[PDB]
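Quick notes on the structure that follows.
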There are 2 protein chains.
Amino acid sequence: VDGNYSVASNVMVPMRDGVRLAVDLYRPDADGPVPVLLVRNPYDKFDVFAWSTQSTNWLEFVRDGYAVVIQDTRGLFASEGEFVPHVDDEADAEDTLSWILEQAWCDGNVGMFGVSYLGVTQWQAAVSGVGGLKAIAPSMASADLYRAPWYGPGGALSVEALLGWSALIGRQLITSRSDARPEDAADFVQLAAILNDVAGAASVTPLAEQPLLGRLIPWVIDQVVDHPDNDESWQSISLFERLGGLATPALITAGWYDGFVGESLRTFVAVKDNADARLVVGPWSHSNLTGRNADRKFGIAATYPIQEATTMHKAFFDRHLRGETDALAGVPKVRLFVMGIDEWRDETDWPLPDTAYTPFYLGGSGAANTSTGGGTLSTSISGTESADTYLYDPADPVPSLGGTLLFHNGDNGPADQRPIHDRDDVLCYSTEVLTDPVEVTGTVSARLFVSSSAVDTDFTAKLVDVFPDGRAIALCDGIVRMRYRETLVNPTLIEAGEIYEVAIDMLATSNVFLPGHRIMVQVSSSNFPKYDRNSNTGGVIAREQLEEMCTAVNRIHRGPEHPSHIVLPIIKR
Amino acid sequence: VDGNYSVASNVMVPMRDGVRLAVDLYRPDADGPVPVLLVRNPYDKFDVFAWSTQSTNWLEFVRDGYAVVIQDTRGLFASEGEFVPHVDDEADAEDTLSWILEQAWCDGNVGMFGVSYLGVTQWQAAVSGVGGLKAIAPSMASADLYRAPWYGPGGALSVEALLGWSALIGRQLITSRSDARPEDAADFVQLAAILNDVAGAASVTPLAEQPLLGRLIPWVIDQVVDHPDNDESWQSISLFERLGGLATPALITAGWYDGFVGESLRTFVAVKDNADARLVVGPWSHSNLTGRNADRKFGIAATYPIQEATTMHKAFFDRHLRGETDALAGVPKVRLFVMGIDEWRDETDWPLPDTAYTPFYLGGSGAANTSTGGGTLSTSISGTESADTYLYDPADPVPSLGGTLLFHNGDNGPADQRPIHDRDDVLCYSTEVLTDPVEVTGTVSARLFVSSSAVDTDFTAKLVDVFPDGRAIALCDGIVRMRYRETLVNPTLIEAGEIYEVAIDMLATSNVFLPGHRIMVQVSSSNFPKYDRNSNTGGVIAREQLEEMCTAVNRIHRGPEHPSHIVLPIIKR
Ligand SMILES: *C1(O)O[C@H](CS)[C@@H](CS)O1
Ligand SMILES: *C1(O)O[C@H](CS)[C@@H](CS)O1
Ligand SMILES: [Cl-]
Ligand SMILES: [Cl-]
Ligand SMILES: [Cl-]
Ligand SMILES: [Cl-]
Ligand SMILES: [Cl-]
Ligand SMILES: [Cl-]
Ligand SMILES: [Cl-]
Ligand SMILES: [Cl-]
Ligand SMILES: [Cl-]
Ligand SMILES: [Cl-]
Ligand SMILES: [Cl-]
Ligand SMILES: [Cl-]
Ligand SMILES: [Cl-]
Ligand SMILES: [Cl-]
Ligand SMILES: [Cl-]
Ligand SMILES: [Cl-]
């Protein structure tokens, strides 16, 4: 009967190596075989409520005649084997898809959907070239694990993401244990302590010493902390280069304040020529999909629209798994929440056609240090060769406030920056108060002319919307670790005092700066614990003791000969 | 097969009057009949994700051999009939329970669970004396609709709760419509505008003029706004008096910052002698179960513990629906999140045995106006007859900040009160900085000696924990509308200038004020839009125009002859 279904729990699916993974089957009451959707989940297939509010009302898919299969990944919960992040997911997905294809109840069309880890696994599934896989819908995900979430395009470690997540997995490994252990109760409490104070846990040096996390999940050191370069151990699990080869439709969801935003958007750009790609980007962080934040509210329309997402996914799967060629009529290619005007808007492509990548140059009379310095931003090249200078001290890094934080205060993306404005290592450059709106929608980057007293250091840039009431709301940011200025693969040190021109990848945003506001840029050399602090030594940063580390006198050059600037994706419509 | 189940959608259940309600059946694969759990839902039975993250991982109940029945209430979604809040729920629940009892798959034991409206409906079900109903688990609910959520023990209208909720229902009535209408699109937008600015919507006078809400849901005026007294129209839907008659076990969940907290706790007290009652209270507001707020974090242990709640409910239903007499061994009678120490703690009863209801007297030299006035709190009666005076102007009420707000900024219960401290109509009284911890856990109230220049006015009291860093965190509060000082049923005006002794019911809290903190009380005459503003006229407040309203010179008397005080539930353990 249409609308009706049954659920089979713990159906055991064998992999090529003989290890069995557990799945639940949500199957519609139907005569024949049906199209099937797969979700690969490290957080207990039973616990459907934990992730689904970030995704879709997917029981609707089942009431509409799709089967849904939810799998425990290798070594977790009801599945056999050993858990190690990422490394088995390609082969386990491929084996799972073949098994589904072979079933009486599968009509030979298979899709996937899901958020975060349930999104990353979909790219891993898609690169196996299994013909029966017709569509994916990776939400808040990445096809390159180095670039998101563990490191980034700037070559700094996302220490808060790493510790927070590892603590979360650790806690799961315990609550679910095969045979319960004496140390469990106390370990559980310690992992909670990390989660209640991620910045504190990230502060312990050497970073590479993790007695609890390294024991519970060795991968934390063996893979992540020990591999600061984008080396073969990373490329081995990276899917990105293979994406151009694909012809798989993808429904891609991202958030402006989500740790994966940079990489989600890249996946859209990489697939859009070869197959039907769709993009949806709201003002969300990884753990906050409400549209409400401490000092910034986007309105109820900004709240993750779970029912509309469901309708959209259903239309998408109906088109690609059911051959219903008109299912996506009236559905835009790209849908974006444009902040400032705080409104959803349709677009024909991403990047937007007609994007004017516009330089805004750093200038001003006298020191730019602090928000009451004289730093300016202007579309005109600065008149005179100046330089702003500050001391960066690893023992006192600029604290992270909003942005794409994941676990450490990850529920306040559009954070007010006023608490860090009076600091001397935060350089501020702002436009005059605007009398006309300025839409900035696209990827964002900075070109800075810099020098350091040290042989390595970091530089950060943050785009800020300054409100008339005083609120200075974070929009997007990035970092470059100087050793990785040219390449993430073969780092080289720098000469003290030599001027370098560096690119800072600041991910992306969509904001209208309204009349009465200013456009601002904060420049510094740290953003902790979003990124781990550079030791300023040229050493292996994660193996260094705080006391071993150096301070750095860092300098930003600006003027006609050194035209440092942020490049803004200006839209005029 | 154990673990396995099927789901039947839109099974149509007839009521005594011939109208049919839609249910979904989640039934385990079983030989015989099973125990059954019922959930009565105004927010679409299909949409299980919207409420369930506030409740239980209830699919676990189905995998463990309970049937679960989810019903659309009368007139909503798949159900026939007309929707009017509350009035049909008793008879519709009773009819539904009989129908379940009559089914092949029901073993004659029925329970209920659910949050908010899904909690209120359970008390409505429980008063029908249906023998087969063996247990309920009303979460964040009330047995007296006047006292929560529409008015309160003080006799002021909860205007923000009323408008916010009505806008929410309005939006549902539209999205689900039988035959779609031309006005729908624009009405939808207007209801969003209310939800984005509840305080703004509450500001329009006369309150009783609601062209949009009154048209969409007439009940908003006909029942709620037109009945400011606790009259027979309220008692008609009140379950509270009948609760003493009952012998039904109840698993009761509440939040310290939840609009229903006062009434949830009362239901526990009313049933605990007659049947197995259980209580769980965390630091949550109605829409924020994270334990995280703008200026206050309770730690990850404070996060609504959905899996543990599931285990607890299962143990509870196993005991009362399955006759498993040892199922609740080791499970405490009462479980509370004690703020300050921020820890879960077991208790043997609520109110705690050994509660010392202790007077803290208002004192101080010179005016108590503002946080930098001289207002004090002390366990000793004040030496000298003083009085603090202020002007309350309805056109400028004290704004609501945290507390038990539902829709207007309802996600920040423990709000920092500093933004309203420099105001002249906020009187502040605080203790010296504490050198020993003081646990305040229980119901809280104030006795104030007051006078007014007007023939009616409000008085408010708010308990505040002042942190060493400056944060002044709201804990609990209340109001008395002076016409209702003696009774909620037969109001009488007051004589200008005459001194009255009034009680203010401040609901309940659990907090340890740690050494370094102070205990503080804010006294005023408004708290808007948590409560609607008193017009200071003696009129029908909701029918009055702002321009028609009066200001009031209000006065708090303190000293030996007028010993105004807050009564605090002191625990020493
Ligand atoms: C998702 O499930 O949350 C994590 C944030 S670091 C991420 C890890 S790949 O997946
Ligand atoms: C629950 O579902 O939310 C409402 C807050 S006013 C309440 C109405 S009885 O039930
Ligand atoms: Cl089968
Ligand atoms: Cl394995
Ligand atoms: Cl805002
Ligand atoms: Cl919009
Ligand atoms: Cl464009
Ligand atoms: Cl200026
Ligand atoms: Cl120099
Ligand atoms: Cl040069
Ligand atoms: Cl049947
Ligand atoms: Cl009806
Ligand atoms: Cl805190
Ligand atoms: Cl605890
Ligand atoms: Cl006690
Ligand atoms: Cl003092
Ligand atoms: Cl006088
Ligand atoms: Cl007197």
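Note that chain B is numbered according to Swiss-Prot, with residues 2-574 shown in order.
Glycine is treated like the rest: Cβ placed from N, Cα and C.
Swiss-Prot gives this note for the published mutagenesis B:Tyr44 to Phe: Loss of activity. Has no protective effects against cocaine-induced convulsions and lethality in rat. The Cβ neighbour count for B:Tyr44 (mutagenesis position), using a 10 Å radius and every protein chain shown, is 19.
What Swiss-Prot lists as substrate binding site is B:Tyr44, B:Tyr118.
For the recorded site, B:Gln55 (mutagenesis position), the DSSP three-state label reads coil. Sequence-distant neighbours of B:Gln55 (mutagenesis position) (same chain, 6+ residues apart, CB-CB distance under 8 A): B:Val116, B:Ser117, B:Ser140, B:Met141, B:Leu290, B:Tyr305. What Swiss-Prot says about the mutagenesis result for B:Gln55 to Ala or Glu is this: Decrease in activity.
Quoted from Swiss-Prot, the note attached to the mutagenesis of B:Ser117 to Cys states: Great decrease in activity. In the three-state DSSP assignment, the secondary structure recorded for B:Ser117 (mutagenesis position) is coil. Here the Cβ of B:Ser117 (mutagenesis position) has 26 other Cβ atoms within 10 Å, regardless of which shown protein chain they belong to.
Where Swiss-Prot documents B:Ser117 to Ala as a mutagenesis experiment, the accompanying text is: Loss of activity. Has no protective effects against cocaine-induced convulsions and lethality in rat.
Taken from Swiss-Prot, the feature active site, acyl-ester intermediate covers B:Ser117.
For the mutagenesis experiment B:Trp151 to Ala, the note given by Swiss-Prot reads: Decrease in activity. Within the same chain, residues at least 6 positions away in sequence whose Cβ sits under 8 Å from that of B:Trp151 (mutagenesis position) are B:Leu158, B:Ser159, B:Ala162, B:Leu163, B:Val225.
Among the mutagenesis results in Swiss-Prot, B:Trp166 to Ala has the note: Decrease in activity. The residue drawn here is the original one. The Cβ of B:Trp166 (mutagenesis position) has B:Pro150, B:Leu407, B:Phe408 as same-chain neighbours under 8 Å, each 6 or more residues away in sequence.
According to Swiss-Prot, the experimentally introduced change B:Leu169 to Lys is described as follows: Displays greatly enhanced stability, with a half-life of 570 minutes at 37 degrees Celsius. Exhibits 4.5-fold reduction in catalytic efficiency. Long-range C-beta contacts of B:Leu169 (mutagenesis position), restricted to its own chain and to partners at least six residues apart, with a cutoff below 8 Å, comprise B:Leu196, B:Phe408.
Cβ neighbours of B:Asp259 (mutagenesis position) (same chain, under 8 Å, six or more residues apart in sequence): B:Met141, B:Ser265, B:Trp285, B:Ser286, B:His287, B:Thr405. DSSP assigns B:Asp259 (mutagenesis position) to coil, not to a helix or a strand. Under its mutagenesis annotations, Swiss-Prot gives B:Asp259 to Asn the following note: Loss of activity.
Residues or ranges marked as active site, charge relay system by Swiss-Prot on the basis of experimental evidence: B:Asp259 (among others).
Quoted from Swiss-Prot for the published mutagenesis B:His287 to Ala: Loss of activity. In three-state terms derived from DSSP, B:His287 (mutagenesis position) belongs to neither a helical nor a strand segment and is classed as coil.
When Cβ atoms from all protein chains are considered, those within 10 Å of B:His287 (mutagenesis position) total 24, not counting its own. According to Swiss-Prot, the active site, charge relay system annotation covers B:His287 (among others), on the basis of experimental evidence.
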Legend entry - Inter-residue Cα distance where the pair is B:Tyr118 (substrate binding site) and B:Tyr44 (mutagenesis position), in Å: 9
Legend entry - Proximal but sequence-remote residues of the same chain as B:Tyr118 (substrate binding site) (Cβ under 8 Å, at least 6 apart): B:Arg41, B:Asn42, B:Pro43, B:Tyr44
